[PDB]
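Here's the structure we're looking at; comments come further down.
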Amino acid sequence: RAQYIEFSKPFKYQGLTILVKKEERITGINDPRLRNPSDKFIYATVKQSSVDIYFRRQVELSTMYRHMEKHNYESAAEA
Amino acid sequence: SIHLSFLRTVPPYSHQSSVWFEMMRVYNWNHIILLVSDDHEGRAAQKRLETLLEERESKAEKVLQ
Amino acid sequence: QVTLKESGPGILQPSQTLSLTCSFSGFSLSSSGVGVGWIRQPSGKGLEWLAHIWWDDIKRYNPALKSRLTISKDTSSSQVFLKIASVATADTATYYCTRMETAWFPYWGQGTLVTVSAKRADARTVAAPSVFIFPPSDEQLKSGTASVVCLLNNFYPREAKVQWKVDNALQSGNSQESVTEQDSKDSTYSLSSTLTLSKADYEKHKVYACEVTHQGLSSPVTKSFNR
Amino acid sequence: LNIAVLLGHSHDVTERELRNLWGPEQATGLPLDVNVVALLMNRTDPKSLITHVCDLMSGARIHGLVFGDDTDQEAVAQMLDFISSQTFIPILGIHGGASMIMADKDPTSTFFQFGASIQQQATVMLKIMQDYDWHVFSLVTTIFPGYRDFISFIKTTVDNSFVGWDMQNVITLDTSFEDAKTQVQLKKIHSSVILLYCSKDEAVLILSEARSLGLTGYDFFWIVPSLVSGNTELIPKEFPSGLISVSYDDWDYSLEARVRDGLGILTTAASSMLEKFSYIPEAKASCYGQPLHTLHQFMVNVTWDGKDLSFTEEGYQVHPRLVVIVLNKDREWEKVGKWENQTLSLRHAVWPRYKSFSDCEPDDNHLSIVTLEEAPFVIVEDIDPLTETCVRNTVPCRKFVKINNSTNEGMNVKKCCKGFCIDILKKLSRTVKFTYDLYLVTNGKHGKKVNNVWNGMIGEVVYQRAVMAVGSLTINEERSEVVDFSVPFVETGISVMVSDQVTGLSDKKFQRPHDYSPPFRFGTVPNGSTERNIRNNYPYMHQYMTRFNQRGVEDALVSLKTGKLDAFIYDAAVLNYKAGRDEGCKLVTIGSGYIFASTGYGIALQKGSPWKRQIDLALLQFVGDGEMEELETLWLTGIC
Amino acid sequence: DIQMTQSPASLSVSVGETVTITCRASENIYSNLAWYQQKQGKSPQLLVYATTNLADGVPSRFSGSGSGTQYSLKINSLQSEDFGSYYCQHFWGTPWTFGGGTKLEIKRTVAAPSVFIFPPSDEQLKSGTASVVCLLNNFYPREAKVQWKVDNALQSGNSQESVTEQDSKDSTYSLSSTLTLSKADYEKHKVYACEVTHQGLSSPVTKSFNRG
C-alpha cells in the first residue's frame, strides 16, 4: 500500500486475532488443524479485506490462501 | 616461482617422482617409504610425493627425511 | 585555562595549499564534547562556515567547496592542520578556530592574518610606496578649512603606519591609520587621510610633513609640502 | 672497518656526509682499515653494478659492501643474491632492489634485507582487516616470486581464525591478460577487500581495467603489499585516494636512517667476532680468475638501539619498524599508523568513510548511526578477548568511554555488541544494502525542550546532518515536530506496573494521595519522555514524581526485586522485558499499555531525508511478510 | 540552506532607547539561534545562545525571544560597552550561515561635509598617472553619492571609495574617492568636478578646477 499512496499517524494501535465460539479451541493459526484445512473446514473470510491481503502477503500460507476462496463474502457483517 | 623464464630438456626430480608414482600405481604400491636424505630438493620431492599420494585417495607412511 | 592560538603563512601565492595551524592547550579534540571548527571572515563581508570535526573524528565538508576542503586534526600534538588547495584572492580571510559546543559560552581565539596574493612584500617596484603630495590652491580652500594628505599608491604591503610629525603634530587631528586602504585591481592598495588645520598655518612659518614609515619593505621616504 | 655504502638510488644526495658517520656510530679504535666510501650508480643496468663491484673488490679487498636503491627491481635482487653467493659478502639490503623479498633464497647467501617478510605483511594486513570487521576478501596473485608461500600463509591464517572469513576464488595473473579471459573473472569478484599481490605496473593495469569496466565503487577497498609501494617519490595517478599501502619504510625511514644502523651493526659484529678472524677484510683480488670463522652468519643477533633487527635463516628483519600509510587526495602518502613488535599500533583507529576515492565518484552512500546505553535495548558489552575479535552477528561498536573524569583521552575501543538494535541495523544493511558508521559515545539521556537543553542521542538526532539512529524511543511532541520518525513497528505504550486492586492510572488514589496511596517513590528516570507526558497531562503527578525521583533503570529493577518500590511507570515493552526474567514473578503489569498513552517506537530519522522512504519501506516489509510472530517469539521470552 | 536575512547595518540607536535586532528567517523553520557580537578587530563573542539562556560575562539587559521565523534581540539598557557588529548564527541546519551585521551607532551629529578636491601634483605626472582625490570629511550619513562628472560625463567603474572607521569624538566619517586615470587621460580632459549627493547638503556642491 505504501507504493501507491502514503499513511498518517496511527490512531488505533491494534492487532489481528481469531474469533472462536468457546476441536473447539483454535490456539491461533500456527496449529496444523487450521493451517491446512479441508473443504469442510473453512472458516469465515471477507473478500478484498485486510485478512485477504495478510493471507496474500504470507509466504507459508499459500495453500490456505486458495482455500479461503470458497467462503468469500462482500462484508464483515455477513461473516 | 623464483625463476620466471627457465626451461630445460632434462627430467628434474619432480619428473622422476612423477614417473615413480606412475610405476607405483601399476603394482598397487600405496604404502611406501621414502629414504631421501637430501634437504633442499628432497623437501620438494617429498611434497610432490605426498600430494600425489593424497590425489590417489591414499596416504603413505614414511615421507620424512 | 582554555587558550587558543592561530598560525599560518601570512603571504602566500594563490592556487597553492595553505599551512594553517590551530595550536591550543588545556583541552583536547576527542574528549566527549569540545572540538574545533574553522571559521573565516573576508574583508567587508560576513563570516563563513566551511567545515568542522566532532569528537568522534568525523569529517563533513561544504557542498559548495567539495573539491579541496580537507580538515584534519591530531590528538598526539593537539594541533589542527587545515589543507585548502586551489586558493585565490577571494579566499583571503582571517581564519578562526573557536568552540562549537552546546556549553555555557564558546571560546574564541585571536586569529592569524592570511593574505593570499601572488605579489610579495619585497617586490621590485609594485611594493614601494609612491608618495603623492597634494599642494593646496586658491580655488577649493581659499576661504574654508585647509587640508593636506600624502597619497600612497601602488604598494603591496598595506602595513604602512604613517605618523604625521612624530612627537611634533601626531595629535593634531589625523586619521591615517583609521582610513582603511582601498584594494586596487593590480594586487595593490591605496589609502588616504585628513588633517584639520587652518589655512593661515601655511603662511605663518608652519610647514607640515609626511614621514612614511613603511615597515613592509623598510622605505623611509620623506616628502615636503609646498604650494 | 671499511664500510662501502654503495648508494645506487636515483636521487643525487650528498655523499660527503657519510664519511663522518663513524664517530657517533660506535667510534672504536679496534678497526684499523676503516675505508669508508660511497658511490652513486647512475646508469640503471646490471653491467654498471658488476663493474662497480669488480672495482671495489680490487680496492684492498673491500669487505661488507652494503647496497641500497630507491625502486624495488627484480633484477637487482637476483644480482645481489648472486653476488652474495659467489663473493660470500654480508650485504645489507636497505631499500629498493636490495629489499625485494624473494620466494626461496640460497642457503649460503648472506642477503640480509631490511623490512618485513611476506608472512609478516600477511599478518599485519589480516590484523588491519579484522580491526575493521572486513571478512569478504579476494586474493589475486601473479607470477612474481612469493605467491605460493603467500597463499599458503593466507590459508593457514584462515584455518586458525574461527571467526568467519569469506574465502573467494583466487585469481591468478601469471600470464598476460588480453581483456578476453580475465574480465569474466574480475566481474565475478564481489567482495569488498581486494587483495592485489602484484607489481607496480600490474597494479596500475588492474586499476585501469577496473575503471574502464566499471569495477571501482564506494565499497571496494584495494590493499597492496610493500612490493607495490616500494618507493616514496613515484605515485601513479590510476590509484584512487584510500589505497592501503603497507610499506616497510617511508620518507621518515629514508636511506640515511638505515645506513647508520647498518654501519653500527657491522662494526658491532666486527668488534664481537674479531678475536676469531684477525684479517676480516679478506676478499677476492679481482674479477679475473677469482665461512669457518668469518663474519657471514654472525651478525644476525646484533640489537642496535634496542630494535629487534635479528635475521632469519634467509636474512630479514624479524621486527621491522614498518609504517602503514594510505593514499591522500593530492597524490601523497598520508600516515595513519604503524606496527610495533608487540602488537599492531594503529594510530588512526577510526577508518575514514572515503565516499569519493577517485575524482569521478559522485556516489555518496556512507551513513552514520549513533546509539547509547539502554536497558531494554541492546546491552552494551565488550569484545571477546580470546582472539581479540568477534563474530558477524555482533556488530563492532566504536566506544568512546574515558578512563577518568579529569582526563581528556577517549578510548576508541572496537567492542562488538548484540541485541535488538544490532539485529535491526543488520537486517537494514542486508535489505537496503547501505553502509553505516556505528559508534557508541558516552552521552546523557533523552532530551526535550526544557530550557532548550538537548543532550544524549535525542539531542544529537534533533539537529540536521545526522542520518539516522537505531534507538527507537517513545513518540513525543518535540521529537515529532523537529524530526520525522518512521512508522512505529511496535504498539506498546506507557503503562504502570505495580509491584492488584488498582485499575491502572484511572484509580482515584492518584488524584488524592492524602487518604489512600500516601506519597511514595513514584518518579521515573531523570529527563524522560514519561516526565514530559505527565507534565503535559497531570502537573501534580509530575511534581510528585519530581520530588520523589528515583535512580536509574538498574536501581529501579533492584528495588522492584526487593519490594521497596511501589510502582514503576514506563513503556509496556520495557515492562514486558523486565517481567520476562522475574525472580519468582512477583510484580505484575496491571493493565496493558493501550489505554493511557498508546505510543510506539519510531526510528530517529532526519527531517526531509531521502532515506526516510527507504527506512519506512524496509520496516513495512519486515513487519509485512509474516515474521512478526517469529520476532515476538525470539525477542520476547516471557515464561511467567 | 537557511537564508538568514538580518536587519540592515544602518540601524542607529541612541543611549537609553531599546534595540530590536530584526534578524528574519527563511522557509526552514528552526528553534535555536545563537547571537554573537563582533567588535572592531576582536572576535565575535556569543551573548545569548539558543535565545533562551545567557553566557558567562554577558549583561542581563541582552534578552532574546521570538519563535518561528521572527527572532529579535531585546536590549534593555544600551551602554557604550555594546559597540560592535551583531550576527545571528544558527546551529540548527547543516549550513551554519551568518548574518548581515547589526552596526549600532548614536544618531546625534550635526556637521557639514568638507568637500575639498585636490588635483594631482606634478610629481605624479612624471610617472604617467594622475589620481584625483576628492577628499570628504565631517559627515555622519555614510550614504554619500559622489558623482564624478568629467567634461559633462558621469564616470563609473573607476571610483575607489574607501570608507573609514567612525571616530568617537565627533562621530563623523571620511571619504576619499580616487579618480583612477593616467597622464594621457588627464591631458585630454580639462575640467574635473566632484558632485557629492549628501543628505545634509541640500544643494549638490560641485567643486571644479581648471588645469594651469
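Residue numbering for chain D follows Swiss-Prot; the residues present correspond to positions 34-323, 330-538, 660-800, in that order.
The header says electron microscopy, 7.7 Å.
Each residue, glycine too, has its Cβ placed from N, Cα and C.
Features of the protein shown, as given by Swiss-Prot:
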- D:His44, D:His128, D:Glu266, D:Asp282: Zn(2+) binding site (BINDING)
- D:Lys233 to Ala or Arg: Nearly abolishes inhibition by Zn(2+) (MUTAGEN)
- D:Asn264 to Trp: Nearly abolishes inhibition by Zn(2+) (MUTAGEN)
- D:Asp282 to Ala or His: Nearly abolishes inhibition by Zn(2+) (MUTAGEN)
- D:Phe416 to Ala: Decreased sensitivity to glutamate (MUTAGEN)
- D:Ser511, D:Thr513, D:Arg518, D:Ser689, D:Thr690, D:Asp731: L-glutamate binding site (BINDING)
- D:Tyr730 to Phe, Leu or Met: Strongly decreased sensitivity to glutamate (MUTAGEN)
- D:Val734 to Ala: Decreased sensitivity to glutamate (MUTAGEN)
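Close to the recorded Zn(2+) site, the chain also has D:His42, D:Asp103, D:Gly129, D:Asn264, D:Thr265, D:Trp284, D:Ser287, D:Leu288: residues not among D:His44, D:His128, D:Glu266, D:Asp282 whose Cβ is within 8 Å of the site's Cβ mean position. D:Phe416 (mutagenesis position) and D:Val734 (mutagenesis position) are 9 Å apart (CA-CA, integer value). The separation of D:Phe416 (mutagenesis position) from D:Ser511 (L-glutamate binding site), Cα to Cα, is 9 Å. Here the CA atom of D:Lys233 (mutagenesis position) lies 13 Å from the CA atom of D:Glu266 (Zn(2+) binding site). Comparing CA positions across the recorded positions D:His128, D:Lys233, D:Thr690, the one lying closest to D:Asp282 (mutagenesis position) turns out to be D:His128.
For D:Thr690 (L-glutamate binding site), the recorded positions whose C-alpha atoms fall inside a 10 Å radius of its own C-alpha are D:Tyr730, out of D:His44, D:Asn264, D:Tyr730.
D:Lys233 (mutagenesis position) sits 16 Å from D:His128 (Zn(2+) binding site), counting Cα to Cα.
The most crowded of the binding-site residues listed here (D:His44, D:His128, D:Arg518) is D:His128, judged by how many other CB atoms sit within 10 Å of its own CB. Candidate recorded positions: D:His128, D:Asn264, D:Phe416, D:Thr513, D:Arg518. Nearest to D:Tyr730 (mutagenesis position) by Cα distance: D:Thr513. The two recorded residues, D:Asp731 (L-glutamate binding site) and D:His128 (Zn(2+) binding site), have Cα atoms 66 Å apart. In this structure, the mutagenesis positions under consideration are D:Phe416, D:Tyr730, and the one with the smallest number of other Cβ atoms within 10 Å of its Cβ is D:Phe416. Within 10 Å of its Cβ, the residue among the binding-site residues D:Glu266, D:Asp731 with the fewest other Cβ atoms is D:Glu266. Recorded residues D:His44 (Zn(2+) binding site) and D:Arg518 (L-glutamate binding site) have their alpha carbons 63 Å apart, per Cα-Cα distance. The CA atom of D:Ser689 (L-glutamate binding site) is located 16 Å away from the CA atom of D:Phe416 (mutagenesis position). The DSSP secondary structure for D:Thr690 (L-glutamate binding site) is helix.
Long-range Cβ proximity for D:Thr513 (L-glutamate binding site), meaning a same-chain Cβ under 8 A and a gap of 6 or more residues, is found for D:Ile533, D:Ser689, D:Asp731, D:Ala757, D:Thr759, D:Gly760, D:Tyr761.
When the recorded positions D:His128, D:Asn264, D:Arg518 are compared by Cα distance to D:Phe416 (mutagenesis position), the shortest distance belongs to D:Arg518.
In the shown protein chains, 20 other C-beta atoms lie within 10 A of the C-beta of D:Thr690 (L-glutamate binding site).
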